[PDB]
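Reading through the structure tokens given below for one structure.
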Amino acid sequence: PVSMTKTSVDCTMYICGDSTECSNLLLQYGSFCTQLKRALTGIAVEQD
Amino acid sequence: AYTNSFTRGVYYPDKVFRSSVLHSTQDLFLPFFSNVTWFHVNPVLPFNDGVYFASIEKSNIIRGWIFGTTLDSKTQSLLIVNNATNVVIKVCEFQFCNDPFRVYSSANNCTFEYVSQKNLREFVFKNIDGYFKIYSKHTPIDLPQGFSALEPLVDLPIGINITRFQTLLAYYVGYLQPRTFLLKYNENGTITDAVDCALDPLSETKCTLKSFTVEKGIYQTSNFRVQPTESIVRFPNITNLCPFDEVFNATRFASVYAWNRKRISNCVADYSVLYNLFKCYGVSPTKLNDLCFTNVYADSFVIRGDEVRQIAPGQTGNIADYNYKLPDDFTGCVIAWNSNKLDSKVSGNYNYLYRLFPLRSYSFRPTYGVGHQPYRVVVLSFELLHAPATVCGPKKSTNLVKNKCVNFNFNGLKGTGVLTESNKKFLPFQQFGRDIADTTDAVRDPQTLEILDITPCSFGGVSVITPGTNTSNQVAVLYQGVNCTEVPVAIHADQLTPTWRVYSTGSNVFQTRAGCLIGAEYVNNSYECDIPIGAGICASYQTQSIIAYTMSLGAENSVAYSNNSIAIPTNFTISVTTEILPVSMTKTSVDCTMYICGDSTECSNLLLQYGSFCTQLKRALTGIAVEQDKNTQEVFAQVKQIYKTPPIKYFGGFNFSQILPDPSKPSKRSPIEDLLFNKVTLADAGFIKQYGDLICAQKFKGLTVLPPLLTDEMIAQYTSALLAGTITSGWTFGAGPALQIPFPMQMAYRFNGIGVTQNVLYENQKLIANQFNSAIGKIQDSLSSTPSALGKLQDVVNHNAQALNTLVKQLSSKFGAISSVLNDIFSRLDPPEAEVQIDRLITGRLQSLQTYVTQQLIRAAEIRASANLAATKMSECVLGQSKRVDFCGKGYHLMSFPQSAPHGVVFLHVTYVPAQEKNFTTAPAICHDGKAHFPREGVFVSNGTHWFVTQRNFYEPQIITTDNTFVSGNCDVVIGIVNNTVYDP
Amino acid sequence: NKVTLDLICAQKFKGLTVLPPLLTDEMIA
Ligand SMILES: *[C@@H]1O[C@H](CO)[C@@H](O)[C@H](O)[C@H]1NC(C)=O
Ligand SMILES: *[C@@H]1O[C@H](CO)[C@@H](O)[C@H](O)[C@H]1NC(C)=O
Ligand SMILES: *[C@@H]1O[C@H](CO)[C@@H](O)[C@H](O)[C@H]1NC(C)=O
Ligand SMILES: *[C@@H]1O[C@H](CO)[C@@H](O)[C@H](O)[C@H]1NC(C)=O
Ligand SMILES: *[C@@H]1O[C@H](CO)[C@@H](O)[C@H](O)[C@H]1NC(C)=O
Ligand SMILES: *[C@@H]1O[C@H](CO)[C@@H](O)[C@H](O)[C@H]1NC(C)=O
Ligand SMILES: *[C@@H]1O[C@H](CO)[C@@H](O)[C@H](O)[C@H]1NC(C)=O
Ligand SMILES: *[C@@H]1O[C@H](CO)[C@@H](O)[C@H](O)[C@H]1NC(C)=O
Ligand SMILES: *[C@@H]1O[C@H](CO)[C@@H](O)[C@H](O)[C@H]1NC(C)=O
Ligand SMILES: *[C@@H]1O[C@H](CO)[C@@H](O)[C@H](O)[C@H]1NC(C)=O
């Protein structure tokens, strides 16, 4: 094996899904998806 | 008349002082570069969702406003009026004049009054949660293009509905929209710039990274383009109305003693049909519809008005106690109404024989006082047994909207989405459809029975290709997994702002296997990848514009293969190349109690109940910290003896000044080592802090950096010992005692290693030495003027600093509690609820620390792999000569030199690169005297007429004698054997 | 042919996307 599937996540869609009420409650975390998205982006760049 | 708002209308979102920070705020803001209606001097404009109002003047002609819905005397209105020395604010049922400027006729029923106290005056008016918020700013000045934040002026508890407003007399009116803005606070304290996240793709990128400067690259953004949604309810076509018509229009009602009891059940009960004919207990009339019951028990009878009060919970009159005893507590709706014109028989209605003791008769006349008159009563008792409810209200339904993001409720299934018909074929009994996620994706319409396929609205964020904000503000947008005919429908590029719709079409549109790219011109020229888009497509800044292109793999080069031709190098190059390897990372310590429970003792005593979490975290981080010193030791502490180079630094013309220690500096670092030391910027370095920036913030939150065991000076000493050992003894000091050997003789050994005879080095000693010296000088030069050569080490440093800053910022999360401040929770709530809130906060912060530690463990495993590779390189490239291809540089490895870099090692690999090749004819073997000869160590080459034997990596032709070939067999097997003479000496 | 390389749409409707590799199979070939 040389590379794995590159995946990307959008928290707002996965956690909330078009729901504005949930989207506005998810801003009290904020850095947790910045961190998760940054981790997955690092993985994708590493695959390339 | 319309004008450009530019970036006016920003105001301070809250009352908290902030300094040197970027803060995101979702509020009602005037969007940047909006259209402002300009009035010169007073019409009634709408209010919508708040207003921005600017006035450039010098005379004070504009000095007030009215706000309201009708602005007539039938509705409450707000009036703000400045005067010579005061501002008067009133809320009353004003009767405003046709043209107010004396502004109203009547002022009845006031509710609130409050009196207080070229120029540009800006105001922002908002009406939220019953409060009229006013922000303002005044400057001495099209509308200016500076940035100026409005400060809060007053919040008034007016509690009215406002839809339109008018000014009391140039002046400009703009409308606030729900937006997220990224605000920049200065240090001397001020809002000095802002980003409108919904303006355009670059602003979306800036709000996604929470920064005002973006580096070159491609960024996945979060969706800041917020669209409205309407609501649609769809319930089954009602049918089956309850038989209530028979209990409220029956000709003759029963008598209170012989009262009736109907059991209305299994139907829809429209109680609203009343109000056209109503004291409800244990229930409110307005909720009756959306409630359900097992069986509403409808009793009906007739009494005299004086007795209607007795039909109620808690009364104890004669009827309430001798005819119809209604419990003191119950649910229902006593519906009474005078029916004298339906129950007053002339001469006396002796049809309502009421009990009193045994029982007498009411006997109404059509002339009785209001008093004792026929009054019909329907007691609608309700039920709530555990048995299923079967009596319910109408359950009204809305119309159906299609192809619009909507909040829907189909027969009790709620959700947001876009309904777009469907082709799915449900079974007749199936009502919904679910997808792989076990989430609803199709619904059958309860009324029309058609099947609608639910799809998400807002496919999310997009990818933005930027050359960097420093260079340009031009961007391209990639929509992933979409073709360039559906992009405008996908992003809903009709409700978007302008400057966003420019990125949905425009003939600068290119399709890729990754999706649609708009804003870049696809050239057919192929270059190296600059910004990777994917599927072979890259982007770059041409200079002037963003160009997309297919990536180029490299220069094509056909090799002239032939059955008898060989290219042999006639010259060589001594190449010196660098290899940067991380060895260690920052050692970090966390004070678990300080991070989770900062300065709160109750929080600490609660934290004592979550087990060994903090102990496990401390153990993991201590393991990482020890592993870092073990990494450094395994890389640099290979030799046990500290070797020294001789005082005289002559090595056959080889010049190591740039790598050897330099005594003219306290650190004794080498010049290249000094350059590397000044090219990587450390954050903390773990050294004493004297009580009295970001390091201070982290330290106050309990996060510290521990110093490495080996100092930079000791690592430099290890490097210098390695360098001296290799310069003065070759590879011997790695295998046993260091055996001295002159450097040219050692270099001859290393030339032998790569398969070129020793003479080649002894005969080219000066050229080889000068090539090496020039290569080392080029290494220094391309380091003193290289943009990011130490990017790997700097990446280690930045990753550690960024993780620590993320930890510090995650302390502002509430995790669903009332506040992120433990002290406020304890000072506002009693233990019973404070426990819930504090448990939330402690769990959230424990999870944040655990995430940090897990990421540190993973990164430490990566760094340990890198340090193991560095130790292997030190053993096999510095302590020996490697035959492994590309392990110690590109080319035939000669030797390597280590140099300590702040958090890692740099290897200077010296390799031998053949050069200046020449074609020759060649044969497998040479036939002579009927015997086949094969070259001992060489290949047969021909200058065209004569045949020589040469070494393979350097052209040194020799006469083909019997001391450089060997005989095996005859000339009848070897396919290609050539006829020539072997000079038997 | 030997490695088996609506579900993807269903996931993408939940925020999860599979990004294409930068180098195509033809470039790797
Ligand atoms: C302002 O109005 C003009 C036409 O009246 C329109 O072309 C432009 O896009 C508008 N700008 C904004 C930001 O709505
Ligand atoms: C803060 O005030 C000082 C004193 O007048 C001024 O010199 C300085 O410019 C202000 N802040 C900054 C960052 O300039
Ligand atoms: C309710 O009436 C509409 C009008 O024709 C009809 O389409 C629908 O099928 C009816 N509901 C039921 C359950 O039959
Ligand atoms: C997008 O739709 C167009 C219009 O028919 C079609 O030519 C193209 O192949 C489609 N692309 C994708 C990726 O579905
Ligand atoms: C030798 O090379 C020539 C030219 O490439 C070719 O024509 C010939 O077929 C080769 N030898 C054999 C035995 O095929
Ligand atoms: C080999 O290259 C060097 C330059 O690096 C040159 O001075 C020398 O003359 C070359 N040797 C031959 C035999 O051409
Ligand atoms: C070695 O090179 C350095 C830097 O190029 C130079 O300063 C020094 O004089 C050189 N030493 C000798 C002996 O040529
Ligand atoms: C060998 O000959 C081929 C074809 O004549 C030519 O392309 C190639 O450059 C030559 N090689 C050298 C080292 O001159
Ligand atoms: C034979 O090879 C030698 C190389 O040692 C060269 O000097 C000479 O010119 C060659 N002879 C012919 C005829 O090419
Ligand atoms: C070498 O000489 C012999 C002598 O008869 C001859 O038969 C043979 O063909 C020659 N070899 C080649 C490769 O021409």
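These residue numbers are counts, starting from 1, taken along the chain as shown.
Just so you know, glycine gets a Cβ as well, placed from its N, Cα and C.
Looking at Swiss-Prot, the entry for mutagenesis of B:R121 to K (Swiss-Prot position 190) says: Partial loss of biliverdin affinity. Quoted from Swiss-Prot, the note attached to the mutagenesis of B:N237 to Q (Swiss-Prot position 331) states: Reduced viral infectivity. Recorded in Swiss-Prot as a mutagenesis result, B:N249 to Q (Swiss-Prot position 343) carries the remark: Reduced viral infectivity. Looking at Swiss-Prot, the entry for mutagenesis of B:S540 to A (Swiss-Prot position 673) says: No effect on O-glycosylation by host GALNT1. Record note (Swiss-Prot), mutagenesis B:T543 to A (Swiss-Prot position 676): Partial loss of O-glycosylation by host GALNT1. The unchanged residue is displayed. Recorded in Swiss-Prot as a natural variant, B:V44 to A (Swiss-Prot position 83) carries the remark: In strain: Omicron/XBB.1.5, Omicron/EG.5.1. Per Swiss-Prot, natural variant B:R63 to I (Swiss-Prot position 102) is noted as: In strain: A23.1. Swiss-Prot gives this note for the natural variant B:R121 to S (Swiss-Prot position 190): In strain: Gamma/P.1. Annotation of the natural variant B:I141 to V (Swiss-Prot position 210) in Swiss-Prot: In strain: Omicron/BA.2.75; the original residue is retained in the structure shown. According to Swiss-Prot, the natural variant B:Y354 to F (Swiss-Prot position 453) carries this note: In strain: B.1.1.298. Here the residue is the original one, while Swiss-Prot reports the natural variant B:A555 to V (Swiss-Prot position 701) with the comment In strain: Beta/B.1.351, Iota/B.1.526. Under natural variants, Swiss-Prot gives B:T570 to I (Swiss-Prot position 716) with this note: In strain: Alpha/B.1.1.7. Per Swiss-Prot, natural variant B:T704 to N (Swiss-Prot position 859) is noted as: In strain: Lambda/C.37. Quoted from Swiss-Prot for the published natural variant B:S827 to A (Swiss-Prot position 982): In strain: Alpha/B.1.1.7.
In the three-state DSSP assignment, the secondary structure recorded for B:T543 (mutagenesis position) is coil. Between the CA atoms of B:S827 (variant position) and B:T570 (variant position) there is a gap of 86 Å. There are 22 other Cβ atoms within 10 Å of the Cβ belonging to B:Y354 (variant position). Look at the Cβ of each of the variant positions B:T570, B:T704, B:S827 and count the other Cβ atoms within 10 Å; the largest number goes with B:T704. Proximity to chain A (CB-CB distance below 8 Å) holds for none of the recorded positions B:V44, B:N249, B:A555.
B:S827 (variant position) carries a helical DSSP state (H, G or I). According to DSSP, B:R121 (mutagenesis position) sits within a strand segment. Looking at B:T570 (variant position) and B:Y354 (variant position), their Cα atoms lie 133 Å from each other.
Its Cβ taken as reference, B:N237 (mutagenesis position) is surrounded by 8 other Cβ atoms within 10 Å in the chains shown. A simple way to gauge crowding: the CB of B:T543 (mutagenesis position) has 9 other CB atoms within 10 angstroms, across all the protein chains here. According to its DSSP assignment, B:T704 (variant position) is in a strand. In the vicinity of ligand 9, defined as a Cβ distance under 6 Å, none of the recorded positions B:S540, B:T543, B:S827 are placed. Nearest in space to B:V44 (variant position), taking C-alpha to C-alpha distance over the variant positions B:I141, B:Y354, B:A555, is B:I141. Distances between the Cα of B:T543 (mutagenesis position) and those of the recorded positions B:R121, B:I141, B:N237, B:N249 are shortest for B:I141. A Cα-Cα distance of 74 Å separates B:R63 (variant position) from B:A555 (variant position). In sequence order, B:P467, B:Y527, B:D530, B:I531, B:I546, B:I547, B:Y549 are the residues near B:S540 (mutagenesis position), counting only same-chain partners six or more apart with C-beta under 8 A.
The recorded positions shown are B:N237, B:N249, B:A555, B:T704; of these, the one with its CA atom nearest the CA of B:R121 (mutagenesis position) is B:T704.
In this structure, the CA atom of B:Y354 (variant position) is 21 Å away from the CA atom of B:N249 (mutagenesis position).
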